[PDB]
Every structure is written in C-alpha cells, then in structure tokens.
Amino acid sequence: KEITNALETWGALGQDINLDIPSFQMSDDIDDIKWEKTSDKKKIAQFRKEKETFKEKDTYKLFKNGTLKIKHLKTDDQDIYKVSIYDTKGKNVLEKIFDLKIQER
C-alpha cells in the first residue's frame, strides 16, 4: 500500500468540525487559504483578498484568517481534502494532505 501524508480527521453523522492548519512561521505577506479535492483535483472552496473567493453554503465555508467551518455534516456533506496556502503575491508556501471521514461505532 502507498502511504499518504494525510490526517484521518473524524466525525459521526450531523456535527461541526473545523479544517485547521499548524502554527508554521510567517516572514512578510500571507493571504490565501485553499481547500481542494484529492481524487478529482478540484478547488471546491478557496479564499484570497476580495478577488476570486469560492465559499458556497455554511456546511463547507472557509474562514478568512486561515481556517474552515463544516457546520452540520453527514456522509453526503463530507469529502477527502488537500490544503494549499498562497501569499498576498500568490506563492505556494504550506501544502499538506487531509481526510474528513465518518465514524462507524
């Protein structure tokens, strides 16, 4: 089996979870926080500076400082993710793989 660089990130049907990156160092200028798909390769929501902001409904909606809020899930509300973070200029800094998964207990 090919082993990913991903966090298994858990929640049972009908709940609130955030998609939230580590406390990595910043020098001068950081703006965009994108959450896209692994299997499709597809920017479902993404944030920048009042210029191309994909954001949709409250069930998958990405915070401005650098976070996400999934407000009310289920099996059809979730997906597998990869984060990519870009500056005020647009230069790829922090990139890391992720997975919203559903509990079976």
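Shown for chain A, in order and in Swiss-Prot numbering: 25-129.
Recorded method for this deposit: solution NMR.
Cβ coordinates are placed from backbone N, Cα and C, and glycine is handled just like the others.
Feature annotation from Swiss-Prot assigns domain 'Ig-like V-type' to 25-128.
Annotation note: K67 (mutagenesis position) sits in a coil segment as assigned by DSSP. Under the heading of mutagenesis, Swiss-Prot lists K67 to R and annotates it as follows: Loss of CD58 binding.
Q70 (mutagenesis position): 17 other CB atoms within 10 A of its CB, across all protein chains. Listed in Swiss-Prot is the mutagenesis experiment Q70 to K, annotated as follows: Loss of CD58 binding.
Reduced to three states, the DSSP call for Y110 (mutagenesis position) is strand. Listed in Swiss-Prot as a mutagenesis experiment, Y110 to D is described as follows: Loss of CD58 and CD59 binding.
Take the CB of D111 (mutagenesis position) and look out to 10 A: across all protein chains shown you find 16 other CB atoms. Among the sequence features in Swiss-Prot, the mutagenesis site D111 to H is noted as follows: Loss of CD58 and CD59 binding.
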